[PDB]
Amino acid sequence: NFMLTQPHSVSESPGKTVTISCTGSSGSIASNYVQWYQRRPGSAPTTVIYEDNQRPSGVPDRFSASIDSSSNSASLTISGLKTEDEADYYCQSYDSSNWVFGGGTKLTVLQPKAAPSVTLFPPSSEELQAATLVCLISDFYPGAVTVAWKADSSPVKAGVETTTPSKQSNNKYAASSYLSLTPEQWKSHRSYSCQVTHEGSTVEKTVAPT
Amino acid sequence: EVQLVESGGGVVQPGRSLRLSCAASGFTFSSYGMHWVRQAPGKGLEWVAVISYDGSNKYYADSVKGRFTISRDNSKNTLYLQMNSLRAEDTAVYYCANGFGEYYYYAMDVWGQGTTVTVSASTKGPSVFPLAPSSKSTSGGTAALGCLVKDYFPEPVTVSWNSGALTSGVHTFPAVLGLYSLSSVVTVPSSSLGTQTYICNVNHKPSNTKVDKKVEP
Amino acid sequence: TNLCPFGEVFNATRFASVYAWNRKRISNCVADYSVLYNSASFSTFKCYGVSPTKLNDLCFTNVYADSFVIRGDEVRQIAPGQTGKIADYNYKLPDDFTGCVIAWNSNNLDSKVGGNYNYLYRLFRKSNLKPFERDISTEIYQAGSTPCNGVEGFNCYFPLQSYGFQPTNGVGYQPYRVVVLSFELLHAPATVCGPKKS
Ligand SMILES: *[C@@H]1O[C@H](CO[C@@H]2O[C@@H](C)[C@@H](O)[C@@H](O)[C@@H]2O)[C@@H](O[C@@H]2O[C@H](CO)[C@@H](O[C@@H]3O[C@H](CO)[C@@H](O)[C@H](O)[C@@H]3O)[C@H](O)[C@H]2NC(C)=O)[C@H](O)[C@H]1NC(C)=O
């Protein structure tokens, strides 16, 4: 079915301008009206753009949107960034009988950036006595981390994940993720890696379990 | 002042039924279309259903197609979402929203404040499993080490050592159903040569079951 | 019941070929627009120079309803500023268009197993159509430097070609019924009004 795909995260400095993309797949984004909704942390969503590029009354002119049928994409653009703009941003439209939301993009108004450090090891042989694995992440900013768990070299859907919380006065972030496994796959492949992707620079961030 | 206040259930057993209500005030309810949208913890927004101002047009997301059922009562100014056969993947804050402009519903305008529907269960305490360490000190002196607390309901299970080691990067728990579990990490830069003992004191609460384990490499 | 006959424009049994697109003038009536409320039954729904949510409180001198059939990948051309065989030679919207464009997949009506060939379009034209112009002539098109004497052949083409609407085509080659509402404001009294300022 028609799909809306947004980047997982984006971030810019106060006073600057950022742009969140919304590219359709299996259908044309320019066919039907595209909306943009803002959900601040803990709050309910609010409307910021309707009918491709209209602003409701009260939305500052820092917010702008457009369509690009060449790339099959809609683009929200926020100028003069302020810390109040930090939120999840969801684009929305519909294909026939189905109303579709983009996956959502967490916007972080930039405090310094820090790549995350990863630890993983599930040797609780007391658990194999009856095994769930552990992939720990800590000290990263901004707080948007995507982790892929690969049985051998193939992804799994048994992977569980936390909601990326903020660790006290550090103001940075630290998350944890667990997955139920069988001994076979960690023995099968040479590793059973757990990879973390943070910003544009995600060089490694993946330990090799067994 | 257009207001939407959802009211409805919270904690429910899988395979049961629950009836959400949305109370609309500050606009002519009968001339607007209404949406249901949910947001499972951690995940993004997902559309449930929409109903025309008439009640004559009803559409559903595929993932709720048969079980869920949207309805309204314009005399009571109330929107209803009947969800039978509740499963655990339907756990989310459920928002109710009106369509942009009268009648049309290609867009959402005002959203409610939501009701949180949790599908699950019995109060019970956890077990504890040790995480064994590794290091292989190569001028780094970084030996990470910790413990685990599996299947505990609810918060906040305390984890530490009750001693002089105050360098533990404790973490939190993923509330999923499909596990509930904690973890904590401790660092010993000497990579203790089978000497330093690390007790891991872990107290419960909803079952009064404090446990401890010793992490032996 | 001087209710504007919009629903009959949408639910008509027969639709015109795009080269001979049909125009129905809507006048001296109260505008319903309820057929536009069900966005799920359309593949594309866009207005221009007006919001759909304001139509019920507006008045116009005339409304024109233009309708026709084209194939799927050509619906994007029913918009201001577009180009292509439809927008150049068949149906051209002005740059300052004020109205709405509505379309839906009509494969279940306009495609036949052997292929439906009754729907035509103009392949060639000495020049682009001006906005809202219609061309139903069938002079042989001189594609080369050598003139034709009303005779077909190489570089001497019949200007109308036929769609091949077969129920198993790809959606880009399936038939789409299009309705184009244009809202006209003259310096004269309005005759078509939404139900909130009748
Ligand atoms: C083609 O459409 C016309 C116009 O009605 C349309 O119906 C919807 C499908 C939308 O497209 C709307 O934009 C539009 O109004 C049909 O004619 C009309 O149908 C309606 C509903 O069947 C009739 O309304 C009823 O009126 C009686 C009393 O007259 C009431 O008791 C009912 O509650 C209801 O309000 C309306 O009278 C009728 N008009 C005429 C002149 O017949 C038409 O049937 C349809 N044709 C086909 C082949 O589908």
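The residue numbers of chain C are those assigned by Swiss-Prot, with the residues present covering 333-530 sequentially.
The deposited model was determined using X-ray crystallography, 2.6 Å.
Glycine too: its Cβ is placed from the backbone N, Cα and C atoms.
Quick look at what Swiss-Prot annotates:
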type	residues	note
DOMAIN	C:334-527	domain 'BetaCoV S1-CTD'
MUTAGEN	C:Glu484 to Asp	Increased replication in human TMEM106B overexpressing cells
MUTAGEN	C:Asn501 to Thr	Reduced host ACE2-binding affinity in vitro
VARIANT	C:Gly339 to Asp	In strain: Omicron/BA.1, Omicron/BA.2, Omicron/BA.2.12.1, Omicron/BA.4, Omicron/BA.5, Omicron/BQ.1.1
VARIANT	C:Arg346 to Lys	In strain: Mu/B.1.621
VARIANT	C:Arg346 to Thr	In strain: Omicron/BQ.1.1, Omicron/XBB.1.5, Omicron/EG.5.1
VARIANT	C:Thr376 to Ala	In strain: Omicron/BA.2, Omicron/BA.2.12.1, Omicron/BA.4, Omicron/BA.5, Omicron/BQ.1.1, Omicron/XBB.1.5, Omicron/EG.5.1
VARIANT	C:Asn440 to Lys	In strain: Omicron/BA.1, Omicron/BA.2, Omicron/BA.2.12.1, Omicron/BA.2.75, Omicron/BA.4, Omicron/BA.5, Omicron/BQ.1.1, Omicron/XBB.1.5, Omicron/EG.5.1
VARIANT	C:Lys444 to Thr	In strain: Omicron/BQ.1.1
VARIANT	C:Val445 to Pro	In strain: Omicron/XBB.1.5, Omicron/EG.5.1
VARIANT	C:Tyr453 to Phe	In strain: B.1.1.298
VARIANT	C:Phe456 to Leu	In strain: Omicron/EG.5.1
VARIANT	C:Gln493 to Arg	In strain: Omicron/BA.1, Omicron/BA.2, Omicron/BA.2.12.1
Annotated recorded positions C:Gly339, C:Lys444, C:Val445, C:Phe456, C:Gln493, C:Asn501, filtered by Cβ under 6 Å to ligand 1: C:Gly339
Cα-Cα distance linking C:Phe456 (variant position) and C:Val445 (variant position), given in Å to the nearest integer: 28
Which same-chain residues, if any, lie at least 6 apart from C:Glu484 (mutagenesis position) yet have Cβ under 8 Å of it: C:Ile472, C:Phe490
Subset of C:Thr376, C:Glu484, C:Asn501 (recorded positions) with C-beta under 8 Å from chain A: C:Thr376
In three-state DSSP terms, the structure that C:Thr376 (variant position) belongs to: strand
Subset of variant positions (C:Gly339, C:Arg346, C:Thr376, C:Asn440, C:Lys444, C:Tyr453) lying within 10 A of C:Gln493 (variant position), CA to CA, in sequence order: C:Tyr453
Site of maximum Cβ density within 10 Å, from recorded positions C:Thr376, C:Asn440, C:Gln493, C:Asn501: C:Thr376
Cα-nearest neighbour of C:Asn501 (mutagenesis position) within the listed variant positions, C:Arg346, C:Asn440, C:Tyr453: C:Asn440
C:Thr376 (variant position) to C:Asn440 (variant position) - Cα separation in whole Å: 17
Densest Cβ neighbourhood among C:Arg346, C:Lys444 (variant positions), 10 Å radius: C:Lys444
For C:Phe456 (variant position), nearby residues of its own chain (Cβ under 8 Å, 6 or more apart in sequence): C:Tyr421, C:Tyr473, C:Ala475, C:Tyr489, C:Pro491
C:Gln493 (variant position) in three-state DSSP notation: strand
Cα-to-Cα gap, C:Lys444 (variant position) vs C:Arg346 (variant position), nearest whole Å: 15
